[PDB]
Amino acid sequence: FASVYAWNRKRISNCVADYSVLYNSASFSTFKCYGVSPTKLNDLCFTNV
Amino acid sequence: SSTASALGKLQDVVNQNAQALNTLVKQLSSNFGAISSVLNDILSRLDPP
């Protein structure tokens, strides 16, 4: 991964993903998410990422 | 018959009432400093706190 001065940006769209499969496994970092509550992310269908 | 606008009082009363009602129903769509103008989205996207 590049440096902070050259942070890498990418687009995620046209797929079908899930977040609970990543959320339950307390392995990657630590979740603190504004706006949408982390547990309710799966049920809604925002446009893209 | 031929001359109109001879009933200004009644028309003024009706227009005042209709305009007040329309302003009241239009005020429902404002944001009031929240993050959305509709409560269904708020309850389906946020946390109780």
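All chain B residue numbers match Swiss-Prot; in order, they span 939-987.
Determined by electron microscopy, 3.4 Å, according to the entry header.
Cβ coordinates come from backbone N, Cα and C, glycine included.
Annotation of the natural variant B:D950 to N in Swiss-Prot: In strain: Delta/B.1.617.2, Mu/B.1.621; the original residue is retained in the structure shown. A helical conformation is recorded for B:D950 (variant position) in the three-state DSSP classification.
Here the residue is the original one, while Swiss-Prot reports the natural variant B:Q954 to H with the comment In strain: Omicron/BA.1, Omicron/BA.2, Omicron/BA.2.12.1, Omicron/BA.2.75, Omicron/BA.4, Omicron/BA.5, Omicron/BQ.1.1, Omicron/XBB.1.5, Omicron/EG.5.1. Neighbour count (other Cβ atoms within 10 Å of the Cβ, all protein chains): 10 for B:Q954 (variant position).
What Swiss-Prot notes for the natural variant B:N969 to K is this: In strain: Omicron/BA.1, Omicron/BA.2, Omicron/BA.2.12.1, Omicron/BA.2.75, Omicron/BA.4, Omicron/BA.5, Omicron/BQ.1.1, Omicron/XBB.1.5, Omicron/EG.5.1. The DSSP secondary structure for B:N969 (variant position) is coil. Within 10 Å of the C-beta atom of B:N969 (variant position) sit 9 other C-beta atoms, taking all shown protein chains into account.
Within 10 Å of the Cβ of B:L981 (variant position) there are 9 other Cβ atoms, across all protein chains. Record note (Swiss-Prot), natural variant B:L981 to F: In strain: Omicron/BA.1. The unchanged residue is displayed.
Under its natural variant entries, Swiss-Prot includes B:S982 to A with the note: In strain: Alpha/B.1.1.7. Around B:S982 (variant position), taking its Cβ as the centre, 13 other Cβ atoms fall within 10 Å, counting all chains.
Contact annotation for chain A: of the listed variant positions (B:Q954, B:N969, B:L981, B:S982), B:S982 place their CB atoms under 8 A from a CB atom of that chain.
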